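Read the structure below first, then the notes.
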Amino acid sequence: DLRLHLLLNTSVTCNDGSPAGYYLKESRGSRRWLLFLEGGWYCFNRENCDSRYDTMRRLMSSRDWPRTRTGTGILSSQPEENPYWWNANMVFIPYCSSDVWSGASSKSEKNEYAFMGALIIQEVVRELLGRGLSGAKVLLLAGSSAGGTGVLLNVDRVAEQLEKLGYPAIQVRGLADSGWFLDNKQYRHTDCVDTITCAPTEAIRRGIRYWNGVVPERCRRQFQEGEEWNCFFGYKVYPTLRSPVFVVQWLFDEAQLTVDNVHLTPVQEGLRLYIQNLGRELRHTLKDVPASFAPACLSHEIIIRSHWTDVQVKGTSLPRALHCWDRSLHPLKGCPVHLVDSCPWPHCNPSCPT
Ligand SMILES: O=C(O)c1cc2c(s1)-c1ccccc1OC2
Ligand SMILES: *[C@@H]1O[C@H](CO)[C@@H](O)[C@H](O)[C@H]1NC(C)=O
């Protein structure tokens, strides 16, 4: 189990002003640290944040969080379940800011909610330095879904923070799972007139203003004022980053299909071509990403699932690919790091989740 610690700086808060926090399991013999960012969509105006507060309150508040959580998948401490990093120091950071980990605003007379995701990450890192992180050799910032996008948005800021604090020996790296989305044309189209009809580019542009959202500096300088929404799309932000980042993305991600207005309920020609083109576009965006794992499956998230070791690309599992990545950062005979399926339809890979 990992144990809850609420932040000592109580000005760094969840949406409703309750303190943010993290769950920790230490491993005294290890200089590796894994910090995992939870996902779970986002909200972008008063009305849709109010509805999320009624029925997804744990994603907006710490008031009802449990004292412990069980580590699963890459957060498991058993080698049977986690061949990659079972002996690491483990940290799970709950997602309670509804801002794709980008916000820097407090609750105030002008703001019903606080959006502090970018500041939560910085405050967790600062408080962990006194609990053993000061001795680390590697800090892997990982995450799934909105947390995977959060890795892309925050990994270089963590590296800069540690350099300015006097810890240049800590190697900061990123692992982004199920957070690599396309701003493509939808299968069916609606103008942004409410929450369900608002496409991701329009919803994120509104969110950034509502959250006071922040993006990495080199990406911000490319796209400039009013266009920072571009930095939430992995294929645009990734080439601006300096830290090493491993990208995990299903070629037919269920959240991508949802935002494209596709619902697989017999598939006719128009939809068959749409799905095949989506897989080809995703593959194209990964061509120049040297550390990547992209199976041809219809699914969502991988790294904290208990059976995460089962899926393989070209005969190599994800825990193996991550180990090969570690070796590469010290090509390798029989230890590959670039693993992207080429077959064109979901479940053409027999190891896909059932
Ligand atoms: O399940 C979740 O947490 C998420 C689903 C999506 C997210 S996060 C997203 C992040 C950036 C750009 C577009 C996006 O649309 C789909
Ligand atoms: C607490 O967090 C706020 C917001 O990030 C920051 O401005 C302030 O310096 C922090 N104070 C301490 C003592 O950590």
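We number chain A the same way Swiss-Prot does; the residues here are 88-352, 355-419, 428-451, in that order.
Just so you know, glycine gets a Cβ as well, placed from its N, Cα and C.
According to its DSSP assignment, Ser232 (mutagenesis position) is coil. Around the Cβ of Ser232 (mutagenesis position), 21 further Cβ atoms fall within 10 Å across all displayed protein chains. In Swiss-Prot, the entry for mutagenesis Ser232 to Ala states: Abolishes enzyme activity. Unable to mediate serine depalmitoleoylation of WNT proteins. The structure shown retains the original residue.
Under the heading active site, charge relay system, Swiss-Prot lists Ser232 (among others), citing experimental evidence as support.
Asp340 (active site, charge relay system) falls within a strand when secondary structure is assigned with DSSP. Per Swiss-Prot, the feature active site, charge relay system maps to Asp340 (among others); the stated evidence is experimental evidence.
Cβ contacts within 10 Å of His389 (active site, charge relay system), excluding its own Cβ and spanning all protein chains shown: 19. If you look up Swiss-Prot, you'll see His389 (among others) marked as active site, charge relay system, on the strength of experimental evidence.
Taking a Cβ cut-off of under 6 Å from any atom of ligand 1, the recorded positions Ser232, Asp340, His389 reduce to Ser232. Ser232 (mutagenesis position) and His389 (active site, charge relay system) are 8 Å apart (CA-CA, integer value). In this structure, the C-alpha atom of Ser232 (mutagenesis position) lies 10 angstrom from that of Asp340 (active site, charge relay system).
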